[PDB]
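Enquirer: Would you mind keeping the following structure in view while I ask a few things?
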Amino acid sequence: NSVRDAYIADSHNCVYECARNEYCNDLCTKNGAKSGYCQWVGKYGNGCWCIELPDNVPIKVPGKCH
């Protein structure tokens, strides 16, 4: 569909590292997501994970952070 749970990414395919869960909830929600938190372990390791992020915003996809 038009929303998905995933690591939000910038225009360079790079995840957003995090030190706080609140940093991620803010980043995710200002970008349209329902909520978000900091993942200190996961598919791409440390980074913000968002819940229901709209598909006009990038998510980390296979490949390098360039």
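The first residue you see is number 1, and the count goes up from there.
Positions of Cβ are set from backbone N, Cα and C atoms, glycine also.
Heads up, here are the entries from Swiss-Prot:
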type	residues	note
MUTAGEN	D5 to N (Swiss-Prot position 22)	1.4-fold increase in toxicity to mice, 1.4-fold increase in activity on Nav1.5/SCN5A, and 3.9-fold decrease in activity on insect sodium channels
MUTAGEN	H12 to E (Swiss-Prot position 29)	1.7-fold decrease in toxicity to mice, and 0.8-fold decrease in the binding affinity for insect sodium channels
MUTAGEN	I59 to G (Swiss-Prot position 76)	1.1-fold decrease in toxicity to mice, loss of activity on Nav1.5/SCN5A, and 2.5-fold decrease in activity on insect sodium channels
MUTAGEN	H66 to A (Swiss-Prot position 83)	3.8-fold decrease in toxicity to mice, and 180-fold decrease in the binding affinity for insect sodium channels
Enquirer: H12 (mutagenesis position) to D5 (mutagenesis position): how many Å between their Cα atoms?
Expert: 19
Enquirer: DSSP three-state call for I59 (mutagenesis position): helix, strand or coil?
Expert: strand
Enquirer: Can you give me the Cα-Cα distance between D5 (mutagenesis position) and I59 (mutagenesis position) in Å, rounded to a whole number?
Expert: 9
